[PDB]
Amino acid sequence: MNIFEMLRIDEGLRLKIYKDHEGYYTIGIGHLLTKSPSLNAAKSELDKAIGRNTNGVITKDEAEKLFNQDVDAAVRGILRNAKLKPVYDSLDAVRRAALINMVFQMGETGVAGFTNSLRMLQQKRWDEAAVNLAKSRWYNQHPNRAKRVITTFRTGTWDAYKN
Ligand SMILES: [Cl-]
Ligand SMILES: [Cl-]
Ligand SMILES: [Zn+2]
């Protein structure tokens, strides 16, 4: 398993613009288009992102392209951040993936705000981190997804994702 497969399971794949669980316009593999309520604004953004008049629909390949770009950006977000990098650098491969997943979902800034959990993870206090991470809006709004990520941080294995 790897980050891509992991995120593909958590985000799914949709080829037509859709409203996500937060009520925003998204497409492909969790690719947010706009937090605005206008579909037009979302189509504009889509065309801009893809480089063609899409009419709100894209191909698998195009979705995969947005996805590669998005995963790249999450990583770069991590590496650039003073609070995230040192943690990331302390972790094993599986756990790094769980950090990336969160950054992809919520943004570098968002994750950087989990001071306490970050600190526990850096100290390798897994069980503690996992409890702390669950005390969040993130967990409460996405219990199944959040449980898969937290487990991954807890065990360092891909178990939550096997299926
Ligand atoms: Cl793009
Ligand atoms: Cl969920
Ligand atoms: Zn959400």
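Header entry for method reads X-ray crystallography, 1.8 Å.
Placed from the backbone N, Cα and C atoms, the Cβ positions cover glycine too.
Feature annotation from Swiss-Prot assigns active site, proton donor/acceptor to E11 (among others). The DSSP secondary structure for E11 (mutagenesis position) is helix. Other C-beta atoms found within 10 angstroms of the C-beta of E11 (mutagenesis position) number 20, with every protein chain shown included.
Cβ contacts within 10 Å of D20 (mutagenesis position), excluding its own Cβ and spanning all protein chains shown: 16. Annotated active site, proton donor/acceptor per Swiss-Prot: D20 (among others), in sequence order.
With a cut-off of 8 Å between CB atoms and residues at least 6 apart in sequence, the same chain places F114, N116, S117, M120 near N132 (mutagenesis position), listed in sequence order. The DSSP secondary structure for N132 (mutagenesis position) is helix. For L32, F104, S117, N132, the entry in Swiss-Prot reads substrate binding site.
One entry in Swiss-Prot concerns the mutagenesis experiment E11 to N. Its note says: Loss of 84% of enzymatic activity.
Here Swiss-Prot notes a mutagenesis experiment, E11 to Q, with the remark: Complete loss of activity.
Under its mutagenesis entries, Swiss-Prot includes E11 to A, F, H, M or N with the note: Complete loss of enzymatic activity.
Classification of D20 (mutagenesis position) by DSSP places it in coil, neither helical nor stranded. Quoted from Swiss-Prot, the note on mutagenesis experiment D20 to E or Q is: Loss of 99% of enzymatic activity.
Record note (Swiss-Prot), mutagenesis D20 to C: Nearly no effet on specific enzymatic activity. The unchanged residue is displayed.
When Cβ atoms from all protein chains are considered, those within 10 Å of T26 (mutagenesis position) total 19, not counting its own. Here Swiss-Prot notes a mutagenesis experiment, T26 to H, with the remark: Facilitates transglycosylation more effectively than hydrolysis; covalently bound substrate.
Record note (Swiss-Prot) on the mutagenesis of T26 to E: Complete loss of activity at neutral pH; covalently bound substrate. When secondary structure is read from DSSP and collapsed to three states, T26 (mutagenesis position) falls in the strand class.
For the mutagenesis experiment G30 to F, the note given by Swiss-Prot reads: Almost complete loss of enzymatic activity. The enzyme is destabilized by 1.5 kcal/mol. Sequence-distant neighbours of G30 (mutagenesis position) (same chain, 6+ residues apart, CB-CB distance under 8 A): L7, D10, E11, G12, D20, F67, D70, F104, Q105.
Swiss-Prot gives this note for the published mutagenesis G30 to A: Almost complete loss of enzymatic activity.
What Swiss-Prot notes for the published mutagenesis of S117 to V is this: 50-fold decrease in enzymatic activity. For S117 (mutagenesis position), other Cβ atoms within 10 Å of its Cβ number 24. In the three-state DSSP assignment, the secondary structure recorded for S117 (mutagenesis position) is helix.
Where Swiss-Prot documents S117 to I as a mutagenesis experiment, the accompanying text is: 500-fold decrease in enzymatic activity.
What Swiss-Prot says about the mutagenesis result for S117 to F is this: 10-fold decrease in enzymatic activity.
Under the heading of mutagenesis, Swiss-Prot lists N132 to M or F and annotates it as follows: 2-fold decrease in enzymatic activity.
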Tell me whether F104 (substrate binding site) sits in a helix, a strand or coil according to DSSP.
helix
I'd like the number of other C-beta atoms within 10 A of the C-beta of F104 (substrate binding site), please.
25
Where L32 (substrate binding site) and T26 (mutagenesis position) are concerned, what is their Cα separation in Å, rounded?
4
